[PDB]
Amino acid sequence: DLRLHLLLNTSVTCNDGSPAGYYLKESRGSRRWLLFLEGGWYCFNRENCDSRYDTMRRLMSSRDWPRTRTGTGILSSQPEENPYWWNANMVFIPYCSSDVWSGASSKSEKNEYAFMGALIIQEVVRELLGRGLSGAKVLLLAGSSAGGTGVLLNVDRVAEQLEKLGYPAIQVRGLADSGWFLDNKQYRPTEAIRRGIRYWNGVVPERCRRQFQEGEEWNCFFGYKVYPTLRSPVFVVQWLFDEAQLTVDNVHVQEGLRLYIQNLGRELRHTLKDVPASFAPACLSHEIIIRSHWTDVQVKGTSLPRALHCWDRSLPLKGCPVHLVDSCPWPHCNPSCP
Ligand SMILES: *[C@@H]1O[C@H](CO)[C@@H](O)[C@H](O)[C@H]1NC(C)=O
Ligand SMILES: CCC(=O)Nc1ccc(C)cc1O
Ligand SMILES: CCC(=O)Nc1ccc(C)cc1O
């Protein structure tokens, strides 16, 4: 069980002005810290944010949050469920800003909602330093779906924040699960992000911002575009036939669709060729790292917990690989798929 703490700085808020927070379970005999970012789509104007507030309110407010949360997958403390980091300090950061963890805008007279995803991460880190994070050796910033993209947008800023606070010794790294998307042609969305960024006053990494410049920062929400600008080590997990990707592509089997799906897999694999730390099975699914049975999937005989342990050691190893991308071209040609 992870225990809830609302932010002491009550000016850092969820969408409706309620305080943000984090769930925490300490492990005093460990110097490893895992901060995990929840996912759950987003909203990009007044009308569809109002809709989200009726039926997805826990993603917009902390007023109904429970006081505890059970750790699962990589957030589990039992070695049988989490062979990778079962003894680490666990943090679950709920997604209540609807901004893909990019916003830095307060609720005001001109703003019905607050979008403070980028500032929530910074404040969580800042308050955790007083509860044990000051002595860490590694801070792994992880996340799934919208949280995965949020890892890519924020990992370097967390490194920069800790350097400027006087903690150069803490090693900051990223783990992006199911947040690596392609701006491909649909079978039958870039505007939504561009409109959202203006709505949220969203921010992107600076390298990436200086490459693409004004009006074009939506490009930095796409993994294959923002990854080469990052300096912190980042491990990328992505299903080759992601359900969220296919949904936006309006895919729900004849030649046309066969060639479409086969081409999606080949392009995704291409974008990962120069990503040295990656795990990409040929499956139709979405998210993995906090699922309880995340130990079952394997690429070329290597599980995801093993690949992550090999990454720890790397920071070329005999029989302990870090780059694992399937080569077969159809969903669930890998027998270990969910
Ligand atoms: C609380 O957070 C806000 C937004 O980041 C910041 O302006 C303010 O200075 C913070 N308060 C304290 C006491 O640090
Ligand atoms: C689950 C929410 C979601 O998918 N958000 C999202 C949208 C566009 C891009 C490029 C990356 C993203 O992470
Ligand atoms: C080229 C038109 C377009 O926007 N395509 C697109 C498809 C899927 C996702 C997730 C994001 C996308 O941007």
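Following Swiss-Prot, chain A shows residues 88-275, 287-350, 356-418, 428-450, kept in their order.
Even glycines carry a Cβ here, placed using N, Cα and C.
These come from Swiss-Prot:
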- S232 to A: Abolishes enzyme activity. Unable to mediate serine depalmitoleoylation of WNT proteins (MUTAGEN)
- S232: active site, charge relay system (ACT_SITE)
- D340: active site, charge relay system (ACT_SITE)
- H389: active site, charge relay system (ACT_SITE)
For the deposited coordinates, which leave 11 residues unmodelled after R275 and before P287, what is the C-alpha to C-alpha distance in angstrom?
13
Where the model skips 5 residues between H350 and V356, distance between their Cα atoms in Å:
10
Tell me the coarse DSSP state (helix, strand, coil) of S232 (mutagenesis position).
coil
Counting across all protein chains shown, how many other Cβ atoms sit within 10 Å of the Cβ of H389 (active site, charge relay system)?
19
Could you tell me, to the nearest whole Å, how far the Cα of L418 is from the Cα of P428, given 9 unmodelled residues between them?
11
